[PDB]
Amino acid sequence: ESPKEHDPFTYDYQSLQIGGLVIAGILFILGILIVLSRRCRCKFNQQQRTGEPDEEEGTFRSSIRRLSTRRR
């Protein structure tokens, strides 16, 4: 019989089997969170939208932009 074929042992792609799957999912997962997150920026500013602050996040992500230039 060939019961080993069922297991990854027969394949040397032991690490490459889940690899692509995990990283790909992280991009899209970050993707979904990121997409919805953008709404927080517009939803936070009452001036931009009638909606009132929410998620308690606010211009929190904006603080990260500082990370781009940081010190003068």
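Residue numbering for chain A follows Swiss-Prot, covering 21-92 in order.
The deposited model was determined using solution NMR.
Placement of Cβ uses the backbone N, Cα and C atoms for every residue, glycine included.
Swiss-Prot lists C60 to S among its mutagenesis entries, and the accompanying note reads: Significantly reduced half-life; when associated with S-62. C60 (mutagenesis position) carries a helical DSSP state (H, G or I).
Within 10 Å of the Cβ of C62 (mutagenesis position) there are 10 other Cβ atoms, across all protein chains. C62 to S appears in Swiss-Prot as a published mutagenesis result, with the remark: Significantly reduced half-life; when associated with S-60.
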